[PDB]
Amino acid sequence: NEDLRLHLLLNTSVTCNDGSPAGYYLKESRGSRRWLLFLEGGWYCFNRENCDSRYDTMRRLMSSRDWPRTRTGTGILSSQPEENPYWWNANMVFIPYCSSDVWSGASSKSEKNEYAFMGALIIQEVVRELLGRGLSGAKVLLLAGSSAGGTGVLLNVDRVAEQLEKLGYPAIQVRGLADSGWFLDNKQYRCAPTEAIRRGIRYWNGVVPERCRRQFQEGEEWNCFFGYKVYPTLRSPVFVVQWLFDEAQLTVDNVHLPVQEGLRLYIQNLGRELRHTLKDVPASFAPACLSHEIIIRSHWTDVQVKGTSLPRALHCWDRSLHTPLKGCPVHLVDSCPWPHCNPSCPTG
Ligand SMILES: O=c1[nH]nc(-c2ccc(Cl)c(C(F)(F)F)c2)o1
Ligand SMILES: *[C@@H]1O[C@H](CO)[C@@H](O)[C@H](O)[C@H]1NC(C)=O
């Protein structure tokens, strides 16, 4: 099944990096007032030189010219209840990541700019075009995303909520699901995300949520790309999915996997730090695994924390947003200290 169909944005001034129109893939569900808008991930680029390289060998992530007419919805984007126990009947939207700006950019290609970085405007334009295609009737809009798209959820969920309020749709409940986008600005074990993001925000004209921007102020907006710093400033409900030993986190930390004491302590400390940042995140799913992304993989149902799968936790979250619920938990953070100490971790 290739059940999500491409729509290029009617406002062709909202573009991918190379000026081609951005777009979205849509699979409507007439019987449903639930809308899932998923933000693709795929790292970023932050200067002319590294964006040029990405354009050579990651061009679907900077351009729509080669996109296919359809995509198959998988995992949380699947319409089969066997694969997606959580929201199989929802209206499904996959928003391709073609702005290389962690979904933060608001800059057009111009005399001054070789590339457009319009991630934040792509999201707003998708939302506004979908209102004419049924989203106006929605009860819940779940903005989800993986990796850079998960960070994009944190950066954009409150803006989507404000956009819908200002457009006259205050009944649509906007919520966020951030998968594998909750990173730590920690010491490396041996370019670095904080500096690259600082440079990126400038290169992209990047924007961050207002309350977080007001806390950190000019020149320090890079702080708002880090979940534990931006999450407390957000008003929309956000469910956080994060492997405790995320492969992308380890990569930026210069860890490449007998492990000797120094690295053992480094890895154990990373897990404990991640766990600590989630202590006050009531809706979260954080298994003790070495992996990356979870929600659009076809076998996303297999992992469990304390005996509860992610589709179940998300269903429990839905119920909680109608006192904790008997046997239907929403805060699921592993406490064991080493990758794969949870037997349900992905096998690779
Ligand atoms: O697609 C991917 N894989 N790994 C990332 C990633 C890793 C670390 C950091 Cl700090 C960030 C952020 F938060 F600013 F973008 C993103 O993004
Ligand atoms: C197209 O998008 C741009 C950027 O968001 C916006 O300024 C402009 O008003 C939009 N045009 C139309 C006709 O919607």
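Numbering starts at 1 and runs along the chain as it is shown here.
Determination method: X-ray crystallography, 1.3 Å.
Backbone N, Cα and C define each Cβ position, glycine as well.
The feature active site, charge relay system is assigned by Swiss-Prot to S147, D246, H292, with experimental evidence given as support. In Swiss-Prot, a published mutagenesis experiment is listed as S147 to A (Swiss-Prot position 232), annotated Abolishes enzyme activity. Unable to mediate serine depalmitoleoylation of WNT proteins.
Locations of recorded Swiss-Prot features on the structure.
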residue	record	DSSP class
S147	mutagenesis position	coil
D246	active site, charge relay system	strand
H292	active site, charge relay system	coil
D246 (active site, charge relay system) versus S147 (mutagenesis position) - Cα distance in angstrom: 10
Of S147, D246, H292, recorded positions neighbouring ligand 1, Cβ under 6 A: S147
Neighbour count (Cβ, 10 Å) for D246 (active site, charge relay system): 25
Distance in angstrom, CA of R190 to CA of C191, with 9 unmodelled residues intervening: 13
Endpoint distance, Cα to Cα in Å, for the 3-residue gap that opens after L257 and closes at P258: 9
Cα-to-Cα distance of termini bounding the 7-residue gap, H322 and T323, in Å: 12
Separation of alpha carbons, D246 (active site, charge relay system) and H292 (active site, charge relay system) (Å): 6
Lowest local Cβ density (other Cβ within 10 Å) among recorded positions: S147, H292: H292
